[PDB]
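Data first, discussion second: the structure below is written as structure tokens.
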Amino acid sequence: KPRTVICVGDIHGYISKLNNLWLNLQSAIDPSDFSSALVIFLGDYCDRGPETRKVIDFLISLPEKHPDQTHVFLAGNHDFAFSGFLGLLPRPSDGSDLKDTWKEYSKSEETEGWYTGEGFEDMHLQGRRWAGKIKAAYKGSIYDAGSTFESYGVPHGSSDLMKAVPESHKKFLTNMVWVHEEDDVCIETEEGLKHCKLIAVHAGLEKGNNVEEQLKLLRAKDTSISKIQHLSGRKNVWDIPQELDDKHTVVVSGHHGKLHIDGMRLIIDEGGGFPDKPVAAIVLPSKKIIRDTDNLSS
Ligand SMILES: [Zn+2]
Ligand SMILES: [Zn+2]
């Protein structure tokens, strides 16, 4: 029997959505299949929604609750920016300063009100934007980070978040991957069951540029890039690119604020961080969509 693969879209601090989705998944999938499933969270665990702390607590609990599952946590653009603020991102491998990432978007500083508190000088651009005070709806910053700060019991933009975030949560953020590659997954197609490679990345991959070169920077967590299109892109990362569009590679993302299935391209973000939208997961091989708003039984 083929291994069950669960890909879960953007959570954005909605603990009730996460919990209810996890509960529904256990009625959609028989216990034997669920117990040994590969579970890929597609990123964006923080911001917009009210309970980031509880979300990360829940995600930390999963290896203990389900010891035979494999858990993969993608970094979303929101989580990258959160990690940046906490100073958890490695210094750029090319020897450049984290402050060098600011220049490209320097004109945006005033309107976005970039963070200038403790440790800002050695902070990635996205960290400063994330903890910024956007000029006046946005929750504190352009990233809606206000709700993340508040879930850890501190005011928006406060350097005290660095003390308030538990060591286990910092460890969780450090353990996030920018890309996940799986050699062999099963997926139902119109022609039947196929074995495919899987690439999971928060937003997607870029056209034109060499795919392996892109994967290299994601594997290595290249922090010299001001805005990582693989985490933050839109139209430029929507399609499966040139080298991978040969029906042997599943490319799964969240990020886009849409649930969109087009053959091997799986975009799983029905929620978009909206309080009134469901969080969806896709279950492979069947490609069935499970939502927190489902009322499933076995
Ligand atoms: Zn998102
Ligand atoms: Zn995103």
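The residues of chain A that appear here are 4-139, 148-309 by Swiss-Prot count, in order.
If you're wondering, the header gives X-ray crystallography, 1.8 Å.
Cβ coordinates are placed from backbone N, Cα and C, and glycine is handled just like the others.
Copied over from Swiss-Prot:
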type     : residues                             : note
ACT_SITE : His81                                : active site, proton donor
BINDING  : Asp13, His15, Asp47                  : divalent metal cation 1 binding site
BINDING  : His15, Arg51, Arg132, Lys238, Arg245 : substrate binding site
BINDING  : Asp47, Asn80, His213, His266         : divalent metal cation 2 binding site
MUTAGEN  : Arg51 to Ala                         : Weak activity for the pTEpY peptide HTGFLpTEpYVATR
MUTAGEN  : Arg132 to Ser                        : Weak activity for the pTEpY peptide HTGFLpTEpYVATR. Weak activity for the pTEpY peptide HTGFLpTEpYVATR; when associated with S-238
MUTAGEN  : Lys238 to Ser                        : Slight reduction in activity for the pTEpY peptide HTGFLpTEpYVATR but strongly increased activity for the TEpY peptide HTGFLTEpYVATR. Weak activity for the pTEpY peptide HTGFLpTEpYVATR; when associated with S-132
MUTAGEN  : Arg245 to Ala                        : Weak activity for the pTEpY peptide HTGFLpTEpYVATR
Around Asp47 (divalent metal cation 1 binding site), which residues of its chain at least 6 apart sit with Cβ under 8 Å of its Cβ? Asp13, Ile14, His15, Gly79, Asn80, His81, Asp82, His213, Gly265, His266, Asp280, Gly284
Assigned element (helix, strand, coil) containing the residue listed as 'active site, proton donor', judged by DSSP: helix
Given 8 unmodelled residues, what's the whole-number Å distance between the CA of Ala139 and the CA of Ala148? 9
Other than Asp47, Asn80, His213, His266, which residues of the same chain sit close to divalent metal cation 2? List them in sequence order, counting a residue when its Cβ is within 8 Å of the Cβ centroid of the site. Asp13, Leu45, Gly46, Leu77, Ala78, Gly79, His81, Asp82, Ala214, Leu242, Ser243, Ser264, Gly265
For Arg132 (mutagenesis position) and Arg245 (mutagenesis position), what Cα-Cα distance in Å is obtained after rounding to a whole number? 19
Of all the mutagenesis positions given, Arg51, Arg245, which has the fewest Cβ neighbours within 10 Å once its own Cβ is left out? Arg245
For ligand 2, the recorded positions of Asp47, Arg51, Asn80, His266 whose CB is under 6 Å from one of its atoms are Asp47, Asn80, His266
Between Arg245 (mutagenesis position) and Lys238 (mutagenesis position), what C-alpha distance do you get in Å? 12
Check each residue in the chain of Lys238 (mutagenesis position) that is at least six apart in sequence and keep those whose C-beta is under 8 Å from its C-beta; list them in sequence order. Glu107, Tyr108, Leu128, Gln129
Where ligand 1 binds, which of the recorded positions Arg51, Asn80, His213, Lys238, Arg245 are close by, with Cβ under 6 Å? none
Fewest C-beta neighbours within 10 angstroms among the recorded positions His15, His81, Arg132, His213, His266 belongs to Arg132
